[PDB]
Structure formats: C-alpha cells, structure tokens
Amino acid sequence: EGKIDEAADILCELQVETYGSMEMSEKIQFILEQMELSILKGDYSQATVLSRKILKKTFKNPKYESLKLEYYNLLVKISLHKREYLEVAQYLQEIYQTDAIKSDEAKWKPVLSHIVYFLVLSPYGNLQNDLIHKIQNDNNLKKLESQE
Amino acid sequence: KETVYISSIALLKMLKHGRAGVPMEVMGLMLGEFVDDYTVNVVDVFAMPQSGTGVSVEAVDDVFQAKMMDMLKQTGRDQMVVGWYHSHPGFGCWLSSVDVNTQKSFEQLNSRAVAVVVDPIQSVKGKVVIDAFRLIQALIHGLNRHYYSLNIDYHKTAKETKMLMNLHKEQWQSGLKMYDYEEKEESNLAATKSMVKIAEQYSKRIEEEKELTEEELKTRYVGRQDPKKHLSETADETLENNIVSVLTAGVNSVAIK
Ligand SMILES: [Zn+2]
C-alpha cells in the first residue's frame, strides 16, 4: 500500500552493507525494488543514489543482462521526471544495444523511435550531434519512415 | 611552465583521423614518455574504433588496445599511454563533463596523463586549433574551474624537416610569396619599441659625448655599439622590409584579382 513508504524506509538501508553477503540476483533484485518503491514513494533522491551504487560491469553476465532492462527502464522514468533528455536517449541507446532486443523486430522499433524523439528534444550540443549522426546511419532506422 | 612536445607523425595522424571522422567525433590514444614534472613528450598515436555511444570510458577498447600494443612491441615503439586524443568538431576545444570522467579514468592510470582535444572543421589552412590540458568559449565549461590548460610544441628532427622542405618547391613562385602577416606585426611593433629604446641612448651619447672627450668616451662605450648605429641600422630593416611588404601586396592585389 501507500504504507510502503513507512516500510521501505527500512530497506532504503538494509541493502547498504550487505553488498558481499548477498548474491547479485537477489541483491540487485531488491535494489530494483528499492527503486520502484522509491518512485512510487515519489522521492527521486534515494532512487538516484540507491540507483548509481550498482556497478554496470555486472552486465557482462547474460543472466543479469536479462534483468537490467528493468534497471534502465527505471532510469528512463527518473530522467523523464528530471526533464533530462539526452541522458534518456543514452539509456534507450543502451537497452537498444541488447542482443535480446536487437533480434526481435517487434521489440526494438518502439525503443528506436523513442531514441529518435529524445535525440530530437535534447538541446543542441556536443553529444547530441554524434549521437544523431550515428542514428542517421543505423540501417535499422531505414525501416522506420516518418521518424526517418 | 608545463608543456608537451608533439612529434610530427603524431600531429598528422591526429588531424587525419579527425578530419576523416567528421561529422562525428573520434578518439584514440597517445604514446610517449614523461621527461620531468614539466614535460610530456608524445611520439606516437593510434586510432580507437567507433562506438555505438559517443566517445566515453568504455569506448576505450582493451582488446584492441593491447592487441595494438604488442604489435607495436615487435616494431620497438614501446611507450606508455600518456594521454588520449579526441575531437569536438565545430564546438571548439573544451572538455565536457563526460570528457572529464574519462579523463579521470586516465588519471588513476597515471597522474600526469593529459587530454588532447582536436577540432577538425574549423582548424583550417591557417592556424590549426589544438588543445591539451588536464583536470583539477571554454570558460562556459569551467576552463579554469574543473580543469586547466597546458601548452604545446613540436619536436622536429633535422631529416624530418628536410623531407618537409621538398613538399613545396618555391623556386619558381618566390617573389609573389607574402610571408605571415602576424609575424611582421610583431616585427613592425617590436622594431619600433626597440627604436624607442635606443633613442634615448643616442640622446645620452650626444649629451655625455658633448661634455666629455672622445678619448674618455671610448673607454666607456667600446663594449657596446654606437647607439647611433642602431638607429642607422635598425631603421633599415623596417624600411626595406616594409617596402617589399607593401609592393608585394600592391602587386598581388592588381595582378592576381
Ligand atoms: Zn569530447
């Protein structure tokens, strides 16, 4: 319930120093719980810090790679709230790099689109360019038409 | 006081890769040696492949890197990785924060590692825009706040230069050639400031020389040269250099147009 604020107060910590004690499946798993309960709490600071504490290289493991879709999806939701964009586009980029969603044509279209829309909304700047001009050359973007 | 010396082959490979990646930014690594606290010397460069994302930490490719390392070992090029080039085409030379974090990832390898930003497009047949510097137009990003600038120079062997000479054969074209103008701005300035400097020396020689004999004067001044001869002398170079300088342009304008 909304009382998950009161409860989740405790688990804004309990993951903290259990780092090496937990196994990353469960461990990271309820780090993600901390995330979504933090957004449903409506407070992004602990979503933010509780988020960045994970270390991305764990995504060498295909197992954890299946999970991280959640991770990025949230990072999107956050960043949308922050009204950042270029950052969003970097995430959607990253998920879009997943073999699992590289494959399926019905997967990567609605993410690829969003990558466009946000690279459009981001303000003109350094990384905007080379990100765009890279998308511009991605063969898959040919399959889309208006967005193209 | 701190500086880097960038060998020619480094600079040319640099500008080549940069100009080739336009309009997307390219990155690579810098091979060299740290002479002292006050110097970094860069003799070599190799180019780092593109990434789906922009130039960033993981853009550095370990496999690629060492794979290049050993294959240079067999050529005797063994050097440290002293810095990393980069390009911000059209945006001038500065580090984005994302440039910064990576620069840190090169701090913890070596504390003196430097960042080199190249800017392909607006670097042009005139001055080449290049920059090298390390952390703590550009002031918007905190040129001095998060990081700080460095200086750059170019090592040239004798033979190197000698190859470069034969690129342009100026033997026919000489006489319509106009040498660099800014340089004759420091010329036509420093010359004048100098003439000022020795003016009052000629003044002191005419007053002192007035009230003191030639035999006494010689004893004093024979060490240095007759400041009247720095007037007579120095006036010239300004004269004729400025007359050929004028005439040359007067001809290039009417003849070439
Ligand atoms: Zn950059």
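The residue numbers of chain B are those assigned by Swiss-Prot, with the residues present covering 24-159, 186-306 sequentially.
According to its header, the structure was obtained by electron microscopy, 3.5 Å.
Note: Cβ is positioned from N, Cα and C throughout, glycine not excepted.
Taken from Swiss-Prot, the feature Zn(2+) binding site covers B:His109, B:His111, B:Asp122. DSSP assigns B:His111 (mutagenesis position) to coil in the three-state reduction, outside any helix or strand. In sequence order, B:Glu48, B:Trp117, B:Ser119, B:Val140, B:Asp142 are the residues of the chain that are 6 or more apart from B:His111 (mutagenesis position) and have a CB within less than 8 Å of its CB.
Per Swiss-Prot, mutagenesis B:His111 to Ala is noted as: Stabilizes ubiquitin pathway substrates; when associated wirh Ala-109.
What Swiss-Prot says about the natural variant B:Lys208 to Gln is this: In strain: NRRL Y-53. Sequence-distant neighbours of B:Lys208 (variant position): no residue of the same chain at least 6 apart has a C-beta under 8 Å from its C-beta.
B:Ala239 to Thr appears in Swiss-Prot as a known natural variant, with the remark: In strain: NRRL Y-53. Taken residue by residue with DSSP, B:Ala239 (variant position) is part of a helix.
Annotation of the natural variant B:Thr262 to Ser in Swiss-Prot: In strain: NRRL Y-53. Cβ neighbours of B:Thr262 (variant position) (same chain, under 8 Å, six or more residues apart in sequence): none.
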What DSSP gives for B:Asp122 (Zn(2+) binding site), in three states, is helix
Students should find that the Cα atoms of B:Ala239 (variant position) and B:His109 (Zn(2+) binding site) sit apart, in Å rounded to an integer, by 38
Result for ligand 1 contact check over variant positions B:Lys208, B:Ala239, B:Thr262 with Cβ cutoff under 6 A is none
Chain A contacts from recorded positions B:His109, B:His111, B:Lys208, B:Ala239, B:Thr262, C-beta within less than 8 angstroms, listed by sequence, come out as B:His111
